[PDB]
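Trainee: If you scroll down you'll find the structure; I have some questions about it.
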Amino acid sequence: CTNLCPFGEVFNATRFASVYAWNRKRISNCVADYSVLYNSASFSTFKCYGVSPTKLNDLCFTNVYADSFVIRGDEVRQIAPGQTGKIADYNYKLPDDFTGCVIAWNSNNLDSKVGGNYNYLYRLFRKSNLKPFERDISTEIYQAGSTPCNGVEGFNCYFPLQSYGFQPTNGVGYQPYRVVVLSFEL
Amino acid sequence: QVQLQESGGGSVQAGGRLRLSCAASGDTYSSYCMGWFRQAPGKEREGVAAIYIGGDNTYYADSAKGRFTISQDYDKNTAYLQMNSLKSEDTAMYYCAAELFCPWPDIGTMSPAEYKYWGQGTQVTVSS
Amino acid sequence: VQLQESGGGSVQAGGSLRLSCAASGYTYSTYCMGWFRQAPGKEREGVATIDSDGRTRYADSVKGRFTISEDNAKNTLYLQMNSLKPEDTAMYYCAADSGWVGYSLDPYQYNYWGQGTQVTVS
């Protein structure tokens, strides 16, 4: 069907979302060359579950969701079926039977700043784990103790979103990684 | 396992006002899309407006701008469509709909007619 | 599951080794396998991966000098290391995971690990 999938709007976007407010775009009814994308030198992870990456060529009759966001390098492992941790539990959860692809690349050149980039946030606390592909963008004070919070920080009442550091001198595990997750809709 | 109950509907004179209600129950998510589409007899479904429950994002079809307002009561999992300045060409069945997995923050890229959950639908008839 | 390395040793500049990794409790239809290295006091880094479809991926520092291959009859993974440079001195580790194809140079995406063998290039 000749019309090219606009994957550049996803991968080459200049802004990426915070992981708690992860971005979802629809790609559908288009053709691509998956190897232009797969062979990119920047990527360090390009993993496909229950699908071959060649299935990204022929999207002529298929709807794909592209989810994107920034996390720390040592958290990329959590963007996978069956994982636990702050990111899988409280920010972005894949289902146990995920079929799709997970792509990640070190973005220190883009997303770190000399004094520290504090723009990217993650959710540190939640009363229960996220369901698959659930988004929680609430900003209510998290009550960790027995005293009600009344809307402001307290001794054990915490604002639930925390900023990543992203200092360009961070170890690689602490550097920012951009992540794209590709999955199918019906 | 999401259920939608819709309220409102009826006959209205041209230039008048009507408000529709859609309450989502069951296994809803922390935030998700709700919206309306409409269908006149003999024509195709058409998206009217959408809102991101839990957020502030809204989107309006061109035919709704400056006349309809979509809003929410998050604690009641309920969306509202206030229709002002109604015209005869607004006569249609109106359906509310909900989608837990919609694109976001650009919720305008998916019609509510494509959403997974649909309400029963209510007749709105605008005369003159 | 267990993974057994062998083949390490010591060479001079431009020399070659061939590492091998024999799998035991590994019966996975779709998988990705890899080689990782760790220099003293440094973090463990990926060098090469191969999936159950034969797709290979190499770190930039080794492309053109190292070749990863898999013997499915023998359930053994190989790393042919040519052109060795002093920079290549490290403990090298075989690793393996299950259920996805493609590549990842990230050690923590692999659930199964080998003992590691020493490669010195002087």
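All residue numbers here begin at 1 and follow the chain in the order shown.
Per the header: X-ray crystallography, 1.9 Å.
Any Cβ shown, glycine's included, is placed from N, Cα and C.
A mutagenesis experiment is reported in Swiss-Prot for this position, A:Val152 to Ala (Swiss-Prot position 483), and the note states: Increased resistance to neutralizing antibodies. For the natural variant A:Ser40 to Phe (Swiss-Prot position 371), the note given in Swiss-Prot is In strain: Omicron/BA.2, Omicron/BA.2.12.1, Omicron/BA.2.75, Omicron/BA.4, Omicron/BA.5, Omicron/BQ.1.1, Omicron/XBB.1.5, Omicron/EG.5.1. Under natural variants, Swiss-Prot gives A:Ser44 to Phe (Swiss-Prot position 375) with this note: In strain: Omicron/BA.1, Omicron/BA.2, Omicron/BA.2.12.1, Omicron/BA.2.75, Omicron/BA.4, Omicron/BA.5, Omicron/BQ.1.1, Omicron/XBB.1.5, Omicron/EG.5.1. A:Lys86 to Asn (Swiss-Prot position 417) appears in Swiss-Prot as a known natural variant, with the remark: In strain: Beta/B.1.351, Omicron/BA.1, Omicron/BA.2, Omicron/BA.2.12.1, Omicron/BA.2.75, Omicron/BA.4, Omicron/BA.5, Omicron/BQ.1.1, Omicron/XBB.1.5, Omicron/EG.5.1; May enhance affinity to human ACE2 receptor. Under its natural variant annotations, Swiss-Prot gives A:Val114 to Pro (Swiss-Prot position 445) the following note: In strain: Omicron/XBB.1.5, Omicron/EG.5.1. The natural variant A:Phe125 to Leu (Swiss-Prot position 456) is recorded by Swiss-Prot, whose note states: In strain: Omicron/EG.5.1. Quoted from Swiss-Prot for the published natural variant A:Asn129 to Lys (Swiss-Prot position 460): In strain: Omicron/BA.2.75, Omicron/BQ.1.1, Omicron/XBB.1.5, Omicron/EG.5.1.
Help me picture these features in the structure, burial and contacts included.
Mentor: Residue environment of A:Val152 (mutagenesis position) contains 8 other Cβ atoms, counted within 10 Å of its Cβ in all protein chains. For the recorded site, A:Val152 (mutagenesis position), the DSSP three-state label reads coil.
In three-state terms derived from DSSP, A:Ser40 (variant position) belongs to neither a helical nor a strand segment and is classed as coil. If you draw a 10 Å sphere around the CB of A:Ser40 (variant position), it holds 12 other CB atoms from the protein chains shown.
Non-local neighbourhood of A:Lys86 (variant position): A:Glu75, A:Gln78, A:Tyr122, A:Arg123, A:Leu124, each in the same chain, at least six residues away, with C-beta under 8 Å from its C-beta.
Mapped onto three states, the DSSP output places A:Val114 (variant position) in coil.
Sequence-distant contacts (6 or more apart, same chain, Cβ under 8 Å) of A:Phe125 (variant position) comprise A:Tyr90, A:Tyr142, A:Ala144, A:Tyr158, A:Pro160.
Following the DSSP three-state reduction, the secondary structure of A:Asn129 (variant position) is coil. On its own chain, A:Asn129 (variant position) has A:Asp89, A:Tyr90, A:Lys93 as residues at least 6 apart in sequence with a Cβ closer than 8 Å to its own Cβ.
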Trainee: Which ones, of the recorded positions A:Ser44, A:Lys86, A:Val114, A:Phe125, A:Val152, are Cβ-proximal to chain C (under 8 Å)?
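Mentor: Near chain C, the qualifying recorded positions are A:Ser44.
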Trainee: Which state, by DSSP, holds A:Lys86 (variant position): helix, strand or coil?
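Mentor: Once the DSSP labels are grouped into three classes, A:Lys86 (variant position) ends up as helix.
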Trainee: Here's one to test understanding: among the recorded positions A:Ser40, A:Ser44, A:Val152, whose C-alpha is closest in space to the C-alpha of A:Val114 (variant position)?
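Mentor: Comparing Cα positions, the candidate nearest A:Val114 (variant position) turns out to be A:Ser44.
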